[PDB]
Amino acid sequence: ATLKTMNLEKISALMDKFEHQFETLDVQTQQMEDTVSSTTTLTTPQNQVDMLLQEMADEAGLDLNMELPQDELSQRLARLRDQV
Amino acid sequence: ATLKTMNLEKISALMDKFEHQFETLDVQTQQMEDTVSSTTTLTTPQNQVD
Amino acid sequence: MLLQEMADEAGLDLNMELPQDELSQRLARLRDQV
Amino acid sequence: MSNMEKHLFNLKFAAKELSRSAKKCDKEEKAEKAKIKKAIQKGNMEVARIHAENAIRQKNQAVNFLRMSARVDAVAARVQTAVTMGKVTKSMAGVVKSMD
Amino acid sequence: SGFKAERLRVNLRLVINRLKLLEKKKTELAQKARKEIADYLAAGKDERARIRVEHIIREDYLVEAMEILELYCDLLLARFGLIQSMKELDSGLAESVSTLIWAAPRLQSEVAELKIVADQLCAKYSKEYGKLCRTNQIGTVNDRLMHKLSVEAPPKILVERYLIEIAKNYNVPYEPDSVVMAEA
Amino acid sequence: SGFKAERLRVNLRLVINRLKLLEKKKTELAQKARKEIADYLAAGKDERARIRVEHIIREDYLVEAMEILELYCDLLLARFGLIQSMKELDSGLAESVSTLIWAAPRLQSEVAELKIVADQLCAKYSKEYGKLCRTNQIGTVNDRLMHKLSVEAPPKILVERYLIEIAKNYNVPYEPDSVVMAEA
């Protein structure tokens, strides 16, 4: 009975839909987060966050610079795609 | 269902509005604070604070 | 305008101010071509 | 409780509510700073940046709550001068009429 | 005419407050956007960094345009006695009055009150003059503000110069396009 | 025409977000798929590894195609003032406008909003131009994007080169077909 009212083709479809719908929800949460980020932009200046990270890194002895921006197979295959 | 009654274009709009409305509230609190500042100006002379 | 408002609130992607089979069109073309 | 006494009460309370909000923000700056250290030690640099952003946000929020508390306090001080001088004016007007 | 001097005065003050709040916010967001440029350059997306810089050049121009209009509002507020004495337009007011009328249709997405200010100025100084301002047939609108609110694309040499300077500050290797840099 | 400039602007932004989210996801899934290739090679199923690599070459091309279209959307957003001032099509817009109209029927399985963006662009710039774009009779659609969305099979030399490089990274013995490798 159950395999008739939910056959494999119908599961195929339901699964596809489930996947695609959670992609739209991910698109939705990104744009909510982006909006809150800009709304509260003056309460979190970039330079202040960078300096607090640098202070906390220096106190931890971590050799990293926090103001600056921070595989081979993928680069090889990219070069193959160029070379063809 | 939910993604229909709240699609991405409608969220776009709601978010834009949320942002713009809190800008007006910031404009509003500045002018309230400016008014209290001048109302009570003789109780806080600049030179005394400095 | 009331239909457009109700469609927008439902999330229905349709425009209500504008106006809104193949076999029939095939047979019509046969009737022309004869 | 007069109408202006009711307003004075509400304004004095709003000023305290804002002052409490600034204390909570100061407490959470300290708590988020503690989490940056723990995250840096574990090399979780993405979690460290989330706490760093929270700490800087809570810091800056507290200065805003504190400054608005100062403003609402100033107003409430002025409304106190109006509540009391209104009472004095009424009593003087009464003395004037009973002596008349 | 529908002109009310106290509507004008209140909305000029509101425009000044709103522009001051926007200048700060847009300046902060530009810092965050400059970091995004560095992260595109740090990962070789130079052809996208070029386009992403065009957004930053517009917002940096728009802040300069807002700084100009905030001055012209403040000027009308300082000289408000000339506005509401004469029926004529003062010679030291014409730049400010024409320029705010020209800018209002461009900026009224961001600054709603700026539309009120110029509906009020077109009332005070006639709808006909208000049309001559919007087209700059009146020849008095500020040329620096009009450049800073152009719809045209930046010169590609400026895009390159922007990338070169951002690359230095984030210590990211960048090689600019010799064609555009040769134009110089 | 049914053209609404704010529909265009909102959907361009949505296309950019969706493409960014898809590029990441497809790139992750390609890593998992490259491991499957190694496991077919590690157990001598070379003739199936060849066919299984054709799926990976298409997804690696499609990510490059999405990276191109995300740039053209971002370009239209940067130059949005040209779109909604003129009735003409800017010379620095024609590549982006024609290419998004051409790609929408191919990509609208993955990116629903991209269809809206080009229904909007065919409204703004006429249905006739919209047809000339979809056939590339307009001769302006980006040739790199069209290659990266071809329906044709990869060159078999590329399939071999893909297998050779995957075999190295997973330390799996592989012997490529001398015929195809001889073609080189």
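Residues 151-170, 186-199, in that order, are what chain C shows, numbered as in Swiss-Prot.
Note that Cβ sites are derived from N, Cα and C of the backbone, with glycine treated the same way.
Annotated features, as they stand in Swiss-Prot:
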- C:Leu188 to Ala: Abolishes interaction with SPAST and VPS4A; when associated with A-192 (MUTAGEN)
- C:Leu192 to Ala: Abolishes interaction with VPS4B (MUTAGEN)
- C:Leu192 to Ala: Abolishes interaction with SPAST and VPS4A; when associated with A-188 (MUTAGEN)
- C:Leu195 to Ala: Abolishes interaction with VPS4B (MUTAGEN)
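A separation of roughly 11 Å, to the nearest angstrom, links the Cα atoms of C:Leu195 (mutagenesis position) and C:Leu188 (mutagenesis position). Around the Cβ of C:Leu188 (mutagenesis position), the number of neighbouring Cβ atoms within 10 Å comes to 7. Counting Cβ atoms from all protein chains shown, C:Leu195 (mutagenesis position) has 9 others lying within 10 Å of its own Cβ.
C:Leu192 (mutagenesis position) has a Cβ environment of 10 other Cβ atoms inside 10 Å.
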